[PDB]
Protein chains: 2
Amino acid sequence: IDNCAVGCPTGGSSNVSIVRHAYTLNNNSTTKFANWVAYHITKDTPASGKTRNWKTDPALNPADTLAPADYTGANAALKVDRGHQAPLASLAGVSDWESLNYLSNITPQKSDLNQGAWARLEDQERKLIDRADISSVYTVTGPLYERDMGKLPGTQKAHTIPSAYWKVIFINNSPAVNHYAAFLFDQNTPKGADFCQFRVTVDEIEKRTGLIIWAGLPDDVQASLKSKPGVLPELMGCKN
Amino acid sequence: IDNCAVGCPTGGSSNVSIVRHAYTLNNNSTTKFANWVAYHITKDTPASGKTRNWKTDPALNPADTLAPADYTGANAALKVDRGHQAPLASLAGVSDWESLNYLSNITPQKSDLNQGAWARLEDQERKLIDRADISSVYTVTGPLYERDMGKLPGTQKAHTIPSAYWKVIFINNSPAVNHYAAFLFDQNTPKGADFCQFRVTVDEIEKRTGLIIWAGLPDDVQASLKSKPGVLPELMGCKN
Ligand SMILES: [Mg+2]
Ligand SMILES: [Mg+2]
């Protein structure tokens, strides 16, 4: 199962990644959240109406990830939601869809971001697959840890709440020949914010995460395309 | 023969276009030069060392195009060369390659442009086909008539010398999913100019020519991408 197409990211804290049909993920046993999550949307992956039964990822050591009990009181204290990294509705059609609700694929994401600009991007990201000429959407998403966001009140486990979230997207085959995009949202993004205003370069993300995305691309392609914002957002309703 | 892939341009002065393996061209009987020339570069079309036997296009009425005799004294008076619209070296491998030297595919192009930035772009355009993942390069090129440039000294034929040239390019299948680019050079472009500094939008070209490029693309795709400069030039050595 290849959920990256042009090479999954290198630089993750964990040397081994979890590969599922729903996604491929690299966990961080120190922060308790995934360094990055790569997924592949196709015409047969989206599905609506699925339920959200939060569960501890059975593939990880319970001490290196969070359990449902750890989120107790989180919303009232920090105004955060249990935010999905790999989106439920866009991939709930896969055989192991339940893993989309494993806490390894979740982080304490501010409600205004989760239900705001982040959800609208997910909506447009999913809509791309409806286009006749678009057969695949390959996405890599993950958090940033640049400032103290406080701690979950219901757990004694050492963890680090993200300060921002990014998403790198490309359609069909490879960014070497296809449209791509990259976004970066701060945890405190306003509820009504236009997701189009947060377009960035892949290079910026790599520099703020320590990862190398699209790690299988030839050197020249990486050097010339990663520092240039893509035009994929224009197909998602964005301008300029 | 389809040299446009996503619909040849509309808006040309002639209702009929000339279709060849080398290119598809729409002539302008008033200016005596083609409104647009569309060509398709593949790994099989380039070829070096071909001779240049200028000739009157036998497919057109002699009064609507130029003959070799019409260029007499042109270089000494206006410092222009017999400039190819569809590049010889990039397509000389096709079966009717001699048509690349028919005067319907030529215009009085300033030597500094023809042998400068224009030739450098042609090189990079041709080199794209050397990439393993790039199987096709679809280009549409043509002149602009915005200012009096004088007249050829060796002809009595009514004609209009171009004041600028544009080139729209995309790779593989369609600009809807593949990288694209558009450039526009004034006749007076200095010999040592960096072609990367002449990137424009497809919309600007359409507004200045009266043509509609990629006329077969869905409306939403046209509105969305024609106003956004592409990232293909980054694969051609351009920065930012
Ligand atoms: Mg969410
Ligand atoms: Mg030339």
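We number chain B the same way Swiss-Prot does; the residues here are 27-266, in that order.
Recorded method is X-ray crystallography, 2.0 Å.
From the backbone N, Cα and C atoms, a Cβ is placed for every residue, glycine too.
Taken from Swiss-Prot as is:
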| type | residues | note |
| --- | --- | --- |
| MUTAGEN | B:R78 to A | Reduced activity 1000-fold |
| MUTAGEN | B:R78 to K | Reduced activity 100-fold |
| MUTAGEN | B:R108 to A | Reduced activity 1000-fold |
| MUTAGEN | B:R108 to K | Reduced activity 50-fold |
| MUTAGEN | B:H110 to N | Reduced activity 1000-fold |
| MUTAGEN | B:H110 to A, D, E, K or Q | Reduced activity 100000-fold |
| ACT_SITE | B:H110 | active site, proton acceptor |
| MUTAGEN | B:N140 to A, D or H | Reduced activity over 10000-fold |
| BINDING | B:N140 | Mg(2+) binding site |
| MUTAGEN | B:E148 to A, D or Q | Reduced activity over 800-fold |
Message = Which secondary structure state does DSSP assign to B:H110 (mutagenesis position), in the simple three-class scheme?
response = strand
Task = Would you mind listing, in sequence order, the residues at least six apart from B:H110 (mutagenesis position) in the same chain with a Cβ closer than 8 Å to its Cβ?
result = B:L126, B:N127, B:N131, B:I132
Request  = Please report the number of other Cβ atoms within 10 Å of the Cβ of B:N140 (mutagenesis position).
outcome  = 22
Note = Candidates B:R78, B:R108 (mutagenesis positions); min other-Cβ count within 10 Å returns B:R78
Ask   = If one measures from the C-alpha of B:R108 (mutagenesis position) to the C-alpha of B:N140 (mutagenesis position), what distance in angstrom results, rounded to a whole number?
value = 9
Ask   = Is B:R78 (mutagenesis position) helix, strand or coil when read with DSSP?
value = coil
Note = Cβ atoms other than its own within 10 Å of the Cβ of B:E148 (mutagenesis position), all chains, total 20
Inquiry  = For the C-alpha pair, I'd like the distance in angstrom between B:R78 (mutagenesis position) and B:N140 (mutagenesis position), rounded off.
reply    = 15
Query = When the Cβ positions of the mutagenesis positions B:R78, B:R108, B:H110, B:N140 are compared with the atoms of ligand 2, which fall under 6 Å?
reply = B:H110, B:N140
